[PDB]
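K.L.:
Below: one structure in structure tokens.
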Amino acid sequence: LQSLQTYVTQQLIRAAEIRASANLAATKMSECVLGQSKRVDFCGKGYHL
Amino acid sequence: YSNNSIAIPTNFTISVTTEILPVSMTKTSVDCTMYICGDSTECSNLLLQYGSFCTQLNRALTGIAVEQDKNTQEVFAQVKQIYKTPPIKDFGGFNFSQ
Amino acid sequence: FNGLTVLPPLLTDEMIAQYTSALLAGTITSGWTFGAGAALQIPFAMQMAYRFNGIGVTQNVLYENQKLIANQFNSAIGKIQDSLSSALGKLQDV
Amino acid sequence: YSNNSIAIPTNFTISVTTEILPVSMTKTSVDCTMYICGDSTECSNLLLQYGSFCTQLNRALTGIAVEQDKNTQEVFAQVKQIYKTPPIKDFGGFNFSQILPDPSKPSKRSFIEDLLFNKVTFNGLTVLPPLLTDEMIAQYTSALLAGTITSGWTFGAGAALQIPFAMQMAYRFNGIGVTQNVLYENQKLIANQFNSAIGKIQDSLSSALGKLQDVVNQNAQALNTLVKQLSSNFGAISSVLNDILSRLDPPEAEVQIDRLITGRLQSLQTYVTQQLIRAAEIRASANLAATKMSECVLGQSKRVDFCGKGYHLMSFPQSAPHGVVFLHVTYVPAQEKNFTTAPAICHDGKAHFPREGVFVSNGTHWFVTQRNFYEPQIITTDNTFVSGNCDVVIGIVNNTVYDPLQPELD
Amino acid sequence: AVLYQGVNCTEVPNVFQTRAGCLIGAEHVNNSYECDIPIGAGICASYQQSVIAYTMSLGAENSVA
Ligand SMILES: *[C@@H]1O[C@H](CO[C@@H]2O[C@@H](C)[C@@H](O)[C@@H](O)[C@@H]2O)[C@@H](O[C@@H]2O[C@H](CO)[C@@H](O)[C@H](O)[C@H]2NC(C)=O)[C@H](O)[C@H]1NC(C)=O
Ligand SMILES: *[C@@H]1O[C@H](CO)[C@@H](O[C@@H]2O[C@H](CO)[C@@H](O)[C@H](O)[C@H]2NC(C)=O)[C@H](O)[C@H]1NC(C)=O
Ligand SMILES: *[C@@H]1O[C@H](CO)[C@@H](O[C@@H]2O[C@H](CO)[C@@H](O)[C@H](O)[C@H]2NC(C)=O)[C@H](O)[C@H]1NC(C)=O
Ligand SMILES: *[C@@H]1O[C@H](CO)[C@@H](O[C@@H]2O[C@H](CO)[C@@H](O)[C@H](O)[C@H]2NC(C)=O)[C@H](O)[C@H]1NC(C)=O
Ligand SMILES: *[C@@H]1O[C@H](CO)[C@@H](O)[C@H](O)[C@H]1NC(C)=O
Ligand SMILES: *[C@@H]1O[C@H](CO)[C@@H](O)[C@H](O)[C@H]1NC(C)=O
Ligand SMILES: *[C@@H]1O[C@H](CO)[C@@H](O)[C@H](O)[C@H]1NC(C)=O
Ligand SMILES: *[C@@H]1O[C@H](CO)[C@@H](O)[C@H](O)[C@H]1NC(C)=O
Ligand SMILES: *[C@@H]1O[C@H](CO)[C@@H](O)[C@H](O)[C@H]1NC(C)=O
Ligand SMILES: *[C@@H]1O[C@H](CO)[C@@H](O)[C@H](O)[C@H]1NC(C)=O
């Protein structure tokens, strides 16, 4: 039972990290692909096209 | 640096860069009674006295599992319709075949 | 075999590929207008001239150097393709 | 798609959308000695040997509790002063009565706020009251909204500066790339569209708040599991300490009291850990809400799909139980038409390019228009600039460019 | 000052009753200022002499012309 609890806890923490990464990816899809971004180094180095 | 000197570029370069981003992870589920006890009924009766420990574990794992699908849908599903490219491909000199 | 199961995801890989192709075709045919509303067609060179206006350079700079820019873009895509087939550590760590 | 075909919209639509965001969660505290032991002194002495387990739990819960108040203050408290709306309400034809406060309603909440509030519904466990009462949050929201409709975006940067509402909306159309005369010529149509959109939002709500309800359900479920966990034996003869204390002498009672202590302590630790993880998630959501308040409400956003679908114009905040609601107004093009287009025009051995426009043809004549609206105009040297000769450009066309000065000289 | 959280002032061994609980040792004042030390439900505490309790003020009030 202790082993199972340890496993589930670390899975919850990893899932939170992956959720943050997925939110970043969705924002990049909206702002870099559907539009043209004036934010510096968000989409890439240089001037985004 | 000088107080009356400037530098102006006279040409340009087009650069393409790649970025990698994880979106989702694998979806797994665990059955407490099978993992802890197997097919033993004595072990099951002994396990019942630590009541409600497995329901919470199953709820946690199910929540993670549904969150993964929500992640993927949030990232990719952003188009109302499925647009198609014309059979004739004249985009100036740009070559998007790859 | 100890109660551990793996569940299949809702969206198969073909569906994700279809989504990606729809996004990319909409981009190259309509520009940025399909995000705001209905897609509106515009020739590709004219859209790239709009984007040069977006970064602070005039349109004639694009129209006078169109072949040079096209060649540079094609070479950059080729280099990306060669670089990959020789980088995905973030995905492998998961 | 074709290499000389373009589509230009000839009309527009004003659309209002709603967004829901959780901000904070309920604040709870748990007393370890009362939960685990109750009023038993033998249980307390046995508990002391697992030293420092409860102080950490109390510190964790207190940290979560203070973080919730910091979340709410970060989101709503962004105005220096409490601005007020004038008694005379002439904002062109725009009607903000639904979102504005009315004294008759409780807590002086607006109509939509009242609709929003109705939709969302002894063992050492205590619930602490939040620092900011609902009336204070409503006052903050009304100050933000009145400042917006009276001064525009100037109250965020510094002191508020008054400007008539139609002029501010014309500034925002300049912000999205359309000219001012497009607003001034179609003012009544836009006002009617905005009013109808607000009406539809009001009808839609009174018939959507699942994100706010999920938080309440999760908190209640966690507390119910915590309380239900007291009934377990964990291997002892019974789950009641008062029964074990009787019927048994201390040397025999201590082992079973130990089993009960171990089980209940493990239950408390599980509860606190899941609460910490949920609090981190809520903090991320509150940070998103604060950023949206700064960038969509106090300003006008050029980021795509941040504030809403379409081209952002302005946003209005409302308060909901443990959360915030954003009403985003956006501009959507409509009723498009087909034309043929060219990159440049070759006149008199020169190339002319548009200043902030696009060349279009209705099949016989060539005009220059703005990109987001169809307002064709004649091509003159005031609309266009010259660069080089006609050889280089691919797709150049032949036309004539009217020179305004020549008729005056003749 | 001492705050007994959640109990009625009758059930205790300058007694001011707040939605947070029973506050003993602090004097209520009609004036309002910024918070300083926070108690629940819109009541704050500060020192200015004895400890005082008041309702916090959101900010200054003005009307745009
Ligand atoms: C193409 O347009 C020209 C010009 O019409 C002007 O621009 C239009 C976009 C619209 O705003 C009109 O109201 C403008 O007058 C058309 O030429 C005109 O045609 C009308 C009708 O026959 C005639 O009375 C005018 O004298 C014409 N103007 C000139 C300068 O000759 C033309 O007919 C349009 N072509 C097609 C195929 O529709
Ligand atoms: C700007 O840079 C480009 C890229 O190097 C130059 O184009 C190259 O010119 C040389 C010499 O004429 C050729 O050998 C290359 O093949 C060209 N490359 C491409 C991709 O066309 C261009 O000459 C530079 N501009 C100026 C004014 O020097
Ligand atoms: C642009 O769209 C608006 C909105 O539909 C049109 O206004 C409508 O016009 C019809 C016909 O005249 C009326 O029956 C509706 O009552 C109008 N609606 C509103 C809200 O005023 C407008 O006519 C369109 N513009 C053009 C040039 O067709
Ligand atoms: C635009 O006008 C120019 C000049 O009037 C045209 O250029 C001529 O094209 C013909 C086509 O064979 C040549 O024979 C001439 O030598 C060119 N120059 C002149 C001065 O006539 C050009 O063709 C026109 N463009 C279009 C699309 O008709
Ligand atoms: C585009 O690239 C592919 C692959 O390098 C090549 O075969 C093709 O000739 C190029 N041009 C066109 C018009 O497809
Ligand atoms: C604004 O809307 C309200 C509610 O629909 C309506 O009663 C009122 O007449 C409208 N106009 C003004 C000027 O308040
Ligand atoms: C433009 O013409 C094409 C011709 O096939 C048609 O399919 C398209 O719908 C037209 N565009 C508009 C906006 O009517
Ligand atoms: C457009 O494509 C046609 C072939 O379909 C070609 O004849 C014409 O020159 C092209 N126009 C431009 C501006 O490249
Ligand atoms: C305290 O008790 C009195 C009567 O004993 C009652 O009137 C009052 O409402 C009580 N206060 C609270 C907060 O319950
Ligand atoms: C505070 O307000 C109450 C209620 O009106 C009043 O009875 C009391 O005299 C006031 N105290 C002071 C110091 O103004």
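Quick note: numbers on chain D are straight from Swiss-Prot, i.e. 707-827, 855-940, 944-1146, in order.
Method on record in the header is electron microscopy, 3.0 Å.
Using the three backbone atoms N, Cα and C, a Cβ is placed for every residue, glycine included.
Here's the feature list from Swiss-Prot:
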type: VARIANT; residues: D:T716 to I; note: In strain: Alpha/B.1.1.7
type: VARIANT; residues: D:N764 to K; note: In strain: Omicron/BA.1, Omicron/BA.2, Omicron/BA.2.12.1, Omicron/BA.2.75, Omicron/BA.4, Omicron/BA.5, Omicron/BQ.1.1, Omicron/XBB.1.5, Omicron/EG.5.1
type: VARIANT; residues: D:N856 to K; note: In strain: Omicron/BA.1
type: VARIANT; residues: D:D950 to N; note: In strain: Delta/B.1.617.2, Mu/B.1.621
type: VARIANT; residues: D:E1092 to K; note: In strain: Theta/P.3
type: VARIANT; residues: D:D1118 to H; note: In strain: Alpha/B.1.1.7
K.L.:
Any same-chain residues 6+ apart from D:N764 (variant position) with CB under 8 Å of its CB? Would you list them in sequence order, or say none?
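P.N.:
Non-local contacts for D:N764 (variant position): D:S735, D:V736, D:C738.
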K.L.:
Can you count the other CB atoms that lie within 10 A of the CB of D:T716 (variant position)?
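P.N.:
Other Cβ atoms found within 10 Å: 12.
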K.L.:
List only the single closest residue to D:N856 (variant position), chosen from the variant positions D:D950, D:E1092, D:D1118 by CA-CA distance.
P.N.:
D:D950
K.L.:
Under 8 Å between C-beta atoms and at least six apart in sequence, can you list the same-chain neighbours of D:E1092 (variant position), or say none if there are none?
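P.N.:
Those within reach of D:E1092 (variant position), by Cβ under 8 Å and sequence separation of 6 or more, are D:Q1106.
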